[PDB]
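**Student:** Below is a structure I'd like to ask you about.
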Amino acid sequence: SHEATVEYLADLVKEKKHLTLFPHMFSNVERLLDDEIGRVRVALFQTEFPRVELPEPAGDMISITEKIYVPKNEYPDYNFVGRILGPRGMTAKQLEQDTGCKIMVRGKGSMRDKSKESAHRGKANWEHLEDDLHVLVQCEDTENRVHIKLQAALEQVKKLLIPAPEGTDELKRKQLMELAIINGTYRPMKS
Amino acid sequence: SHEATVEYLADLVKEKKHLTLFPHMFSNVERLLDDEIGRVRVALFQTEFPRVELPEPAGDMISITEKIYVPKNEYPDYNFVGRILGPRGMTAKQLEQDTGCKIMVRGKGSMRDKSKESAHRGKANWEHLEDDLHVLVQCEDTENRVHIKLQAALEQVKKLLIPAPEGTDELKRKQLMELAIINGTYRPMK
RNA sequence: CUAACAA
RNA sequence: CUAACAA
């Protein structure tokens, strides 16, 4: 396997732009190239969280939701939500999958556009806007699995609520790098 | 991974040929297509060599080379070399890889074009031509490994030096079928 | 300098 | 009717 660098991915993409013009003549080799582009993307941008080992289901079904406030006040300038979510919410999805939980960002300043927020305030079904910015972590499994999963996701969400000093944020950098590619380049290179 | 069938390998070989028309546009694609051609080639035609077991290196370094003459006299029409080497030398190369040994086919008749042996016979660095066609089998390792390795290769070269009766040579059949698909003379669409 | 989830 | 290794 060729080293996964951004420079390489760019190379593969320019090739993919040309190769896809002849989808029939080159059907097999386009698939091969899609494979390699996919592999290189995963190695570059995808950061993965530890997966935990679970017993087979046994006991009652339990749904459990923990609320963890984001230390927005203590660190007023740090963008915690953006780093938890990731480009297209990819990081949150990765976390959801790896831990078997559901991640939901809620409370004041949780809406993408803070202007629209001020309108829903008080209204029914939006009562969480009265609360401070928090992450809800939620797992539903059987009595002998649900708490294992939860604790796995809690440990990760808590890590992400500790802001990283300048130039040490490996997670953030991968995110921003991918993001630059998404909205700096055209269609054949994003997603 | 796509399933490795001869129909697929053919298809990949077809594409590689079409790619010759774009000299620079698909450098990475050519390399990737080669990797896959190779992977499939191995899946279809690789011989299964018992994986020998190896002690940890202990002892003095030993380089040993054994010479095995091929019974070219007793079997004057049997292509022994062709069967030892294989298509693109891949049979020999794999034996090399599986045993840690080096395989060299030497002697009179050893050169592809015997017209050339004449030109070199008697010359320097070509003194092996004054000898009968034979196979040098060579390994270099520590003492507790080098003889294990060597016996593995020697056993297999010996096997290959016993000709097979007609149309029961599954090795020769796999070899010429790989060779056909890869040169694109055999193009199964099945 | 990320916006998923839910509606 | 397979041609590697070595120069």
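Going from the start of the chain as shown, residues are counted 1 onward.
According to its header, this structure was worked out by X-ray crystallography, 2.9 Å.
Any Cβ shown, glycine's included, is placed from N, Cα and C.
The following feature annotations were taken from Swiss-Prot:
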MUTAGEN   A:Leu9 to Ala (Swiss-Prot position 150)  Moderate decrease in monomer stability
MUTAGEN   A:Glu15 to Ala (Swiss-Prot position 156)  No effect on homodimer stability
MUTAGEN   A:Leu19 to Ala (Swiss-Prot position 160)  Moderate decrease in homodimer stability
MUTAGEN   A:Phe22 to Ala (Swiss-Prot position 163)  Moderate decrease in homodimer stability
MUTAGEN   A:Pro23 to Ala (Swiss-Prot position 164)  No effect on homodimer stability
MUTAGEN   A:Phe26 to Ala (Swiss-Prot position 167)  Moderate decrease in homodimer stability
MUTAGEN   A:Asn28 to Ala (Swiss-Prot position 169)  No effect on homodimer stability
MUTAGEN   A:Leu32 to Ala (Swiss-Prot position 173)  Severe decrease in homodimer stability
MUTAGEN   A:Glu36 to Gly (Swiss-Prot position 177)  Loss of monomer stability
MUTAGEN   A:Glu36 to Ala (Swiss-Prot position 177)  Severe decrease in monomer stability
MUTAGEN   A:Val40 to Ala (Swiss-Prot position 181)  Moderate decrease in monomer stability
DOMAIN    A:67-119  domain 'KH'
MUTAGEN   A:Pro87 to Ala (Swiss-Prot position 228)  19-fold decrease in RNA binding affinity
MUTAGEN   A:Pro87 to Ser (Swiss-Prot position 228)  In rrr1; 89-fold decrease in RNA binding affinity. Small abnormal stacked oocytes and feminization of germline. Overexpression of oma-2 and to a lesser extent of egg-1 in germline
MUTAGEN   A:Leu179 to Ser (Swiss-Prot position 320)  26-fold decrease in RNA binding affinity
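Neighbours and distances for these, please.
**Tutor:** Applying an 8 A CB threshold to same-chain residues 6+ apart, the list for A:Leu9 (mutagenesis position) reads A:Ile37, A:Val40, A:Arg41, A:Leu44.
Cβ-based neighbour count (10 Å, all protein chains) for A:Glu15 (mutagenesis position) stands at 20. Secondary structure at A:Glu15 (mutagenesis position), as computed by DSSP, is helix.
Counted within 10 Å of its Cβ, the other Cβ atoms near A:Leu19 (mutagenesis position) come to 23, all protein chains included.
A:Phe22 (mutagenesis position) counts 13 other C-beta atoms within 10 Å of its own C-beta, drawing on all protein chains shown. A:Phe22 (mutagenesis position) carries neither a helix nor a strand DSSP state and counts as coil.
Other Cβ atoms within 10 Å of the Cβ of A:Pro23 (mutagenesis position) number 9 in total over all chains.
For A:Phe26 (mutagenesis position), the number of other Cβ atoms no farther than 10 Å from its own Cβ, over all displayed protein chains, is 21.
Within the same chain, no residue at least 6 positions away in sequence has its Cβ under 8 Å from that of A:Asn28 (mutagenesis position).
Taking Cβ-Cβ distances under 8 Å and a sequence separation of 6 or more, A:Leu32 (mutagenesis position) has no neighbours in its chain.
In the three-state DSSP reading, A:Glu36 (mutagenesis position) counts as helix.
Counting only residues at least six positions away in the same chain, the Cβ atoms of A:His2, A:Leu12 sit under 8 Å from the Cβ of A:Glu36 (mutagenesis position).
For the domain 'KH' (A:67-119), residue counts in helix, strand and coil come to 25 helix, 8 strand, 20 coil, using DSSP.
For A:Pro87 (mutagenesis position), the Cβ neighbour count at a 10 Å cut-off comes to 20, with all displayed protein chains included.
For the recorded site, A:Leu179 (mutagenesis position), the DSSP three-state label reads helix.
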**Student:** In whole Å, note down how far the CA of A:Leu179 (mutagenesis position) lies from the CA of A:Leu19 (mutagenesis position).
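**Tutor:** Cα of A:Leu19 (mutagenesis position) to Cα of A:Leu179 (mutagenesis position) measures 25 Å after rounding.
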**Student:** Measure from the Cβ of A:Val40 (mutagenesis position) and count the other Cβ atoms within 10 Å, all protein chains considered.
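**Tutor:** Other Cβ atoms found within 10 Å: 21.
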**Student:** Out of A:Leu19, A:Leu32, A:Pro87, A:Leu179, which mutagenesis positions come under 8 Å of chain B, measuring Cβ to Cβ?
**Tutor:** A:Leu19, A:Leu32
**Student:** Could you list the residues of the same chain, at least six apart in sequence, whose Cβ is under 8 A from the Cβ of A:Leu179 (mutagenesis position)?
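**Tutor:** Set apart from A:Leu179 (mutagenesis position) by at least 6 residues yet with Cβ under 8 Å, we have A:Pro87.
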